[PDB]
Amino acid sequence: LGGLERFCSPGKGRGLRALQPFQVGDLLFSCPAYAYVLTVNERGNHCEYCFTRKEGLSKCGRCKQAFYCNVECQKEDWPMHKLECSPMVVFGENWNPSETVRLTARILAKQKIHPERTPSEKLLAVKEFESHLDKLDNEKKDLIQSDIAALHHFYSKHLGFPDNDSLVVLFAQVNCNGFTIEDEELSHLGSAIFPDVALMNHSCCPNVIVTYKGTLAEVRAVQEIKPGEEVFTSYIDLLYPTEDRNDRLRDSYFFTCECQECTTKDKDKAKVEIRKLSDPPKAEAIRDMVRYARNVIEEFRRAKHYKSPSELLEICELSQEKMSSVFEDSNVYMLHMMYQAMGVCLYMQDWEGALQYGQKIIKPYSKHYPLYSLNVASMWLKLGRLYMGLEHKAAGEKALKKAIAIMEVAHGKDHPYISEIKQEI
Ligand SMILES: CCN(C(=O)CO)[C@H]1CN(/C(=N/C#N)Nc2cccc(OC(F)F)c2)N=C1c1ccc(Cl)cc1
Ligand SMILES: C[S@@+](CC[C@H](N)C(=O)[O-])C[C@H]1O[C@@H](n2cnc3c(N)ncnc32)[C@H](O)[C@@H]1O
Ligand SMILES: [Zn+2]
Ligand SMILES: [Zn+2]
Ligand SMILES: [Zn+2]
């Protein structure tokens, strides 16, 4: 952080710039989580305090519903875990606050136990977070109001609250500045507040990548960075075309990107790769597959919440066929559905079927994402593991080596994930 300063970045509020060069692979800084929560689906799998995965975790009393490496991990998490420990017992299987509520409760607790600046806020304090309150529409205000109600409903056994206005602000700050923590395969592990990391502005051709070591955020260069240069990470999945990207950035972060990628649109045609038929369709035919895909995308997002695995894959398939009258297999709308289908296959434990989709995804992914991408790395890593599971030792090795080559840059050469992967080789 000494090699960096915050500054007033025009048209972007505040951001972070470098004073000294950074080579590809260099650590810029790391940031302990100010507040963090492990996602409910990983209970019993990972230590709630440190996120380490173990078979054989120590359980809490009592809730019997939280798990830890050992007595120290448990002791360390108690001030946060107490917010839910006794209230889970009472609510039982009626206990169900969103992850956003769970994290906010933790923020409020941390503000009370530790009001002064933390080591997580060297350049930017939580209380300084941009909220865009002034830009929020009634729709978004509503949603927040709802989270507030749930907060009170589940958490007042052991935490008091500020007034309603102060909380709307905090919720919007959380939406503008919160992070997910994902594993080496980009599975969701949880959600967290990394204030100094949240100083960084977005770009679609980012020069750094944020990765996690348990609950420690680390920030590394994926392009050479000049003195005078703004450090930009990416806030989003970079697979999608410029328009889709910007709908998301406006909707979640209330800005339109104008990075180099977002200005030239050079990657757009290839991401919307067109088939070479002997009667290429009209544009509007394309629209009616694109609008249909973008709509199928949004629609697939909900059935996730409640359809069966047999029934989820069934949907992925028909949508793919229909699209494949106009789109190449390298078209991202095809990739998005192949990815979702893969995830189903991996959940259904269809490993051969998982591998089939992964094999069609990886080359196009390599085209469309930038040179160093966690999405590309995690795909090669899933292919590698799938291959090794089928004792394709050669193909498995090749793919795991490809994941490593990216990860050494993004995660660092000494990251515990690299160690594990090299043991798998
Ligand atoms: C895909 C890249 N991101 C990651 O977090 C990857 O680790 C996005 C995604 N993003 C959020 N997604 C969700 N959900 N953050 C987030 C948004 C709302 C609430 C939240 O925590 C919840 F528990 F409160 C967390 N928040 C991100 C993000 C946020 C800030 C910066 Cl500087 C960079 C990225
Ligand atoms: C986590 S913050 C980054 C710190 C931010 N600059 C601020 O003012 O606090 C997320 C917000 O920063 C701003 N931001 C980040 N990257 C940007 C960019 N390329 N263009 C415009 N604004 C950006 C937006 O106001 C965005 O919603
Ligand atoms: Zn632990
Ligand atoms: Zn407990
Ligand atoms: Zn951009």
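Swiss-Prot numbering applies to chain A: residues 6-430, in that order.
We read in the header that X-ray crystallography, 1.9 Å was used to get this structure.
Note: Cβ is positioned from N, Cα and C throughout, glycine not excepted.
Per Swiss-Prot, domain 'SET' is recorded for 7-241, and the stated evidence type is sequence analysis.
Sequence-distant contacts of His207 (mutagenesis position), defined by Cβ-Cβ distance under 8 angstroms and a gap of at least six in the same chain, are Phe237, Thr238, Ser239, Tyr240, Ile241, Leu254, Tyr258, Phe260, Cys262, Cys264. Positions annotated as S-adenosyl-L-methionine binding site by Swiss-Prot: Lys17, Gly18, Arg19, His137, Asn206, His207, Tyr258, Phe259, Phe260.
For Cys52, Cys55, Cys74, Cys78, the entry in Swiss-Prot reads Zn(2+) 1 binding site, with the evidence type sequence analysis. The C-beta environment of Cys74 (Zn(2+) 1 binding site), restricted to residues of the same chain at least 6 apart in sequence and closer than 8 Å, consists of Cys52, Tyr54, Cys55, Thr57, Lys59, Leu62, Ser63.
As annotated by Swiss-Prot, Zn(2+) 2 binding site applies to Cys65, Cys68, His86, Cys90, with the evidence given as sequence analysis. Residue environment of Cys90 (Zn(2+) 2 binding site) contains 20 other Cβ atoms, counted within 10 Å of its Cβ in all protein chains. Mapped onto three states, the DSSP output places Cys90 (Zn(2+) 2 binding site) in helix.
What Swiss-Prot says about the mutagenesis result for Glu187 to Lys is this: Abolishes methyltransferase activity on p53/TP53. Annotation note: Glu187 (mutagenesis position) sits in a strand segment as assigned by DSSP.
Here Swiss-Prot notes a mutagenesis experiment, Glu189 to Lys, with the remark: Strongly reduces methyltransferase activity on p53/TP53. Counting Cβ atoms from all protein chains shown, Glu189 (mutagenesis position) has 22 others lying within 10 Å of its own Cβ.
In sequence order, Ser383, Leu386, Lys387 constitute the residues six or more apart from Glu190 (mutagenesis position) in its chain with CB-CB distances below 8 Å. Among the mutagenesis results in Swiss-Prot, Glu190 to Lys has the note: Strongly reduces methyltransferase activity on p53/TP53. The residue drawn here is the original one.
What Swiss-Prot says about the mutagenesis result for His207 to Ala is this: Abolishes methyltransferase activity. When secondary structure is read from DSSP and collapsed to three states, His207 (mutagenesis position) falls in the strand class.
For the mutagenesis of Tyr240 to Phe, Swiss-Prot gives this note: Abolishes methyltransferase activity. The structure shown keeps the original residue. Counting every protein chain shown, the number of other Cβ atoms lying within 10 Å of the Cβ of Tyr240 (mutagenesis position) is 20.
Listed in sequence order, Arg253, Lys276, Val337 are the same-chain residues six or more apart from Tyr245 (mutagenesis position) with CB atoms under 8 A from its CB. Here the residue is the original one, but Swiss-Prot notes a mutagenesis experiment at this spot, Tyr245 to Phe: Strongly reduces methyltransferase activity on p53/TP53.
DSSP assigns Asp252 (mutagenesis position) to a helix. For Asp252 (mutagenesis position), the number of other Cβ atoms no farther than 10 Å from its own Cβ, over all displayed protein chains, is 13. For the published mutagenesis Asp252 to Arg, Swiss-Prot gives the following note: Slightly reduces methyltransferase activity on p53/TP53.
While the structure shown retains the original residue, Swiss-Prot records the mutagenesis experiment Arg253 to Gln with this note: No effect on methyltransferase activity on p53/TP53. Around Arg253 (mutagenesis position), a 10 Å sphere centred on its CB holds 15 further CB atoms from the protein chains shown.
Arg306 (mutagenesis position) falls within a helix when secondary structure is assigned with DSSP. The note that Swiss-Prot attaches to the published mutagenesis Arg306 to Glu is: No effect on methyltransferase activity on p53/TP53.
Other C-beta atoms found within 10 angstroms of the C-beta of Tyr374 (mutagenesis position) number 19, with every protein chain shown included. According to Swiss-Prot, the mutagenesis experiment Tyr374 to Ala carries this note: Abolishes methyltransferase activity on p53/TP53.
One mutagenesis experiment catalogued in Swiss-Prot, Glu429 to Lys, is accompanied by this note: Reduces methyltransferase activity on p53/TP53. There are 14 other CB atoms within 10 A of the CB of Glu429 (mutagenesis position), with all protein chains counted.
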Legend entry - Shell of the Zn(2+) 1 site beyond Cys52, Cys55, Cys74, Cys78, same chain only (C-beta within 8 angstroms of their C-beta centre): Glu53, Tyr54, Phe56, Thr57, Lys59, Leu62, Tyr73, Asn75, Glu77, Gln79, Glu81, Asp82
Inset, instruction - Can you tell me which of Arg19, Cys55, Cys68, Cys90, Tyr240, our recorded positions, come within under 6 Å of ligand 1 at the Cβ? - result: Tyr240
Legend entry - Count of other CB atoms lying within 10 Å of the CB belonging to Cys68 (Zn(2+) 2 binding site): 17
Legend entry - Listed recorded positions with Cβ under 6 Å from ligand 4, out of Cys65, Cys68, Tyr240: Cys65, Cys68
Inset, instruction - Determine the recorded positions, out of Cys68, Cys74, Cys78, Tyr258, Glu429, lying near ligand 3 in the sense that the CB is under 6 Å from one of its atoms, and give them in sequence order. - result: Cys74, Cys78
Inset, instruction - Please state how far apart, in Å and to a whole number, the two most distant Cα atoms are among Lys17, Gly18, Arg19, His137, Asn206, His207, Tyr258, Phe259, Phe260, the recorded S-adenosyl-L-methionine-binding residues. - result: 16
